[PDB]
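Visitor: Once you've had a glance at the structure underneath, I'll fire off some questions.
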Amino acid sequence: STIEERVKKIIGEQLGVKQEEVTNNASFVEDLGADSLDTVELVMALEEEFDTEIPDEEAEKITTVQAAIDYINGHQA
């Protein structure tokens, strides 16, 4: 989980995007229902780019932006 490069481009894409500057619970644009395959394919993406697996403490309940981010941060490569 190198973190930042792939955390960026900016969510690629801005596909899993911190448009908010609001704390991790609010998601790609997601946290009342969202688009599934965006999240899925990008956590697929993140899976591979960050090359790890994720218990739910280091998850901290990944809504898949700043929490997976802070995870990958806490993880590091």
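Residues 2-78, in that order, are what chain A shows, numbered as in Swiss-Prot.
The way this entry was determined, per its header, is solution NMR.
Any Cβ shown, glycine's included, is placed from N, Cα and C.
OK, Swiss-Prot features for this one:
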type	residues	note
DOMAIN	2-77	domain 'Carrier'
MUTAGEN	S37 to A or T	Loss of phosphopantetheinylation, and inhibition of cell growth
Visitor: Tell me the Cβ neighbour count for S37 (mutagenesis position), meaning other Cβ atoms within 10 Å of its Cβ, over all protein chains shown.
Guide: 9
Visitor: So, by DSSP, how many helix, strand and coil residues make up the domain 'Carrier' (2-77)?
Guide: 40 helix, 0 strand, 36 coil
